[PDB]
Every structure is written in structure tokens, then in C-alpha cells.
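A.B. asks: Provided herewith is a single structure, encoded as C-alpha cells, for subsequent inquiry.
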Amino acid sequence: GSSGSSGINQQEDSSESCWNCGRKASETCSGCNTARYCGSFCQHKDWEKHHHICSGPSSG
Ligand SMILES: [Zn+2]
Ligand SMILES: [Zn+2]
């Protein structure tokens with residue numbers, strides 16, 4: 001007889017990726033703490049567009 005159903009891969013993938021680029025995120029939206037970015041610079045540029053979904057730290 002033969003038997004041996006072996007083959008299970010555990011899920012593993014950091015939840016830190018720049019929404020804009022995608023490579024890697026270092027910072028995070030200081031308004032909702034959901035949108036990740038590789039740096040404030042990437043946030044400011046992807047902010048005026050992102051904020052269109054989140055409230056934000058300041059309303060102006
Ligand atoms: Zn980026
Ligand atoms: Zn946000």
C-alpha cells in the first residue's frame with residue numbers, strides 16, 4: 001500500500017507595500033494609517049489623490 005498526502009505551504013508575505021510604486025513602503029498615510037508609501041515624498045504626490053478616499057490629518 002501507498003499513502004502520504006504531504007504538501008502544505010504556510011502563507012507568508014509582509015503587509016508593507018507602497019500603494020503608489022509597490023516595491024516597498026517605509027511611511028504611511030498620516031490620516032488613516034492605511035495607505036502605505038515608500039516615503040513621505042511618495043505620499044504627498046499620492047495624497048491629493050488618495051485623500052479622495054480617506055479623511056486625512058487636516059481638512060484644508
Ligand atoms: Zn512609492
Ligand atoms: Zn489616508
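All positions are counted from 1 along the displayed chain.
Per the header: solution NMR.
Here the Cβ of each residue, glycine as well, is placed from N, Cα and C on the backbone.
I grabbed these lines from Swiss-Prot:
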BINDING   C18, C21, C38, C42  Zn(2+) 1 binding site
BINDING   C29, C32, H50, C54  Zn(2+) 2 binding site
MUTAGEN   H50 to A (Swiss-Prot position 547)  Causes unfolding of the MYND-type zinc finger domain
A.B. asks: Taking ligand 2 as the reference and 6 angstroms as the Cβ limit (strictly under), which binding-site residues among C21, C29, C32, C38, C54 are close?
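C.D. replies: By the Cβ criterion, which requires under 6 Å to ligand 2, the hits are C29, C32, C54.
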A.B. asks: Please list, in sequence order, every residue of the chain apart from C18, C21, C38, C42 whose Cβ lies within 8 Å of the Cβ centroid of the Zn(2+) 1 site.
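C.D. replies: Other same-chain residues near the Zn(2+) 1 site: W19, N20, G22, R23, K24, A25, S26, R36, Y37, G39, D46.
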A.B. asks: Of these binding-site residues, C21, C29, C38, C42, which scores lowest on Cβ atoms within 10 Å?
C.D. replies: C21
A.B. asks: Rounded to the nearest angstrom, how far is the Cα of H50 (mutagenesis position) from the Cα of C42 (Zn(2+) 1 binding site)?
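C.D. replies: A Cα-Cα distance of 11 Å.
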A.B. asks: Filtering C29, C32, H50, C54 (recorded positions) by proximity to ligand 1: which pass a Cβ cutoff of under 6 Å to any of its atoms?
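C.D. replies: List returned for ligand 1: none.
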A.B. asks: Between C21 (Zn(2+) 1 binding site) and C32 (Zn(2+) 2 binding site), find the distance joining the two CA atoms and give it rounded to the nearest Å.
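C.D. replies: Between the Cα atoms of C21 (Zn(2+) 1 binding site) and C32 (Zn(2+) 2 binding site), the distance comes to 19 Å.
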A.B. asks: Take the C-alpha atoms of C54 (Zn(2+) 2 binding site) and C18 (Zn(2+) 1 binding site) and report the distance between them in angstrom, rounded.
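C.D. replies: Taking the Cα atoms only, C54 (Zn(2+) 2 binding site) lies 16 Å from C18 (Zn(2+) 1 binding site).
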A.B. asks: Round to a whole number and give the Cα-to-Cα distance in Å for the pair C38 (Zn(2+) 1 binding site) and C29 (Zn(2+) 2 binding site).
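C.D. replies: Given the Cα positions, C38 (Zn(2+) 1 binding site) is 11 Å from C29 (Zn(2+) 2 binding site).
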A.B. asks: Whose Cβ lies within 8 Å of the mean position of the Cβ atoms of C29, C32, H50, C54, the Zn(2+) 2 site, other than those residues?
C.D. replies: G31, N33, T34, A35, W47, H51, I53, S55, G56
A.B. asks: Please work out the number of neighbouring Cβ atoms within 10 Å of the Cβ of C18 (Zn(2+) 1 binding site), leaving out its own Cβ.
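C.D. replies: The answer is 20 other Cβ atoms.
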